[PDB]
Amino acid sequence: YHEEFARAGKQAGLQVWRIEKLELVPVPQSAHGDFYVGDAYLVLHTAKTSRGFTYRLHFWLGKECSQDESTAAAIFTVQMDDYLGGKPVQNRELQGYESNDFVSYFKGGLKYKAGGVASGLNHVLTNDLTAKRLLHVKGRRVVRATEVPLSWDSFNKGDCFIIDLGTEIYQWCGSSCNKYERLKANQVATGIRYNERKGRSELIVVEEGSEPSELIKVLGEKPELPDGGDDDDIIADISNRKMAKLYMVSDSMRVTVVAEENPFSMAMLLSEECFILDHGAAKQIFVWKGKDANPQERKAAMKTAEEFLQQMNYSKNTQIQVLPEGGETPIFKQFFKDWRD
């Protein structure tokens, strides 16, 4: 019913919408990758196949968005899903914990902008040039630029920071950060100048201990810098250990174990029921919904999955992927020894 659903999934490519006071508002192509820290988004990826149209539906939740702001995103995803006839694959995306597939849609990386709809902020593209902000650039695999308070308190020796003053962008490189971190932060700074300023802006690379007068004017005198925190985010352990479990959901919700170790057999998946493939140790849980399974139980898959994490004492930041029968992902299918299409 909401106007945009009519625009959704018509042709191949990526479509980003931001939930603005219970309404779907498109996010322009240039703004793709920028997400407000206090907002909820809907990301739809359309793939053309011979005949077929394959959908990868994602709902991104901001760190500062409310419980009710999060609820609206979940409803919109359910409405979008049945609007697309239960053909799409749904994913709950959490800020700083989003999946590889979601991450792969934005080549320049992710930009976490402070504020949101409550601060009156828009994705409406502007020449701008009046901007004053600070971006903390972190991550080796995935480049994440986070909007941090524009002061020396945010700073650390081991990382790269981008001071965006509008007409000029400063790439502050910490004394103890390597070549890879410098290049990645540069790509973000080049991204602002070209994408947001149209190349009018000027890029100045700044070294710690050598900051210009303009920088120390806004920021003030530079004090001692804390040693760069080593994030060393958890990386999947490679072994011959079979860490996945197969569960069947029996309506609150009751989980019954099907298989105590992967590889699973395709026959275990019954069209009459909803299943949970647990790979919680590797940060991923999958909700497989049978074609002849109860429709009310199918719609509550996201809620069922969140309850599963809580019951099995997993982190609330575990990746949730909801799959319809026949719309299984290559990652889900590979847990099976006898997968047949």
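Following Swiss-Prot, chain A residues are numbered 6-256, 260-349, in order.
Looks like X-ray crystallography, 2.9 Å, at least that's what the header says.
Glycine is treated like the rest: Cβ placed from N, Cα and C.
Experimental mutagenesis is annotated in Swiss-Prot for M310 to D, with the remark: Increases calcium-independent actin-severing activity. Neighbours of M310 (mutagenesis position), defined as other CB atoms within 10 A of its CB across all chains, total 19.
Experimental mutagenesis at this site is recorded by Swiss-Prot as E314 to S, annotated: Increases calcium-independent actin-severing activity. The Cβ neighbour count for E314 (mutagenesis position), using a 10 Å radius and every protein chain shown, is 17.
In the deposited model, 3 residues go unmodelled between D256 and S260, whose Cα atoms sit 6 Å apart. A helical conformation is recorded for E314 (mutagenesis position) in the three-state DSSP classification.
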